[PDB]
Amino acid sequence: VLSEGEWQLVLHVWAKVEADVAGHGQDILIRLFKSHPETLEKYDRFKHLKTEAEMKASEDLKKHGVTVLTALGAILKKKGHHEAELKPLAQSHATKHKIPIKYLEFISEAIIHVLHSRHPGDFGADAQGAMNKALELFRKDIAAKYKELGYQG
Ligand code: HEM
């Protein structure tokens, strides 16, 4: 469970993300693909992208990044009270896209990397720790929902 102070640190940096959702989304997905190429090879929609420049130029990838961060932001704003938001996400990701928890760890890493790269003055040790807890809670709760659906991700 996160303290109220921890949630406030999470939402403080998230407001910075929201100043340019598309840009952050692109950077996060590109970082994910670079750091864990196996993730991209799983996304049929995007696996044709060969270079970083191609990734940045893709309107489709940019739109997707906004979809991803919008869903995550909606979850974070509930400060743990996120069952109604998390359930549909677990449903598609367990049964349609088949995304193991390890891949959610990878994207969590990319999120933290990009937030630190862009907002170091608002993303120091304590804020990083809080965001890490928030993403940990997200992954824990989604794993439980995965199992309820019969997926051992
Ligand atoms: C922060 C974690 C994530 C969030 C919030 C998120 C969110 C979303 C949302 C909102 C959608 C569109 C609706 C849906 O199908 O559920 C989506 C689609 C999808 N996600 Fe995720 N996702 C996350 C992580 C991942 C990871 C790590 C992968 C792959 C390694 C992945 C693979 C996919 C795929 C393949 C689609 C379908 C894309 C398409 O063809 O349109 N997701 N995701």
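Numbers in chain A track Swiss-Prot; the residues on display, in order, are 2-154.
Method of determination (from the header): X-ray crystallography, 1.6 Å.
Every residue gets a Cβ built from N, Cα and C, even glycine.
Straight from Swiss-Prot, the features:
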- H65: nitrite binding site (BINDING)
- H65: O2 binding site (BINDING)
- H94: heme b binding site (BINDING)
- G122 to A: In metmyoglobin (VARIANT)
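Sequence features annotated in Swiss-Prot and their locations in the structure.
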residue	record	DSSP class
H65	nitrite binding site	helix
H94	heme b binding site	helix
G122	variant position	helix
Between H65 (nitrite binding site) and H94 (heme b binding site): CA-CA distance (Å): 15
The one of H65, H94 whose CB sees the fewest other CB atoms within 10 Å, among these binding-site residues: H65
Nearest-integer angstrom distance between the alpha carbons (Cα) of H65 (nitrite binding site) and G122 (variant position): 28
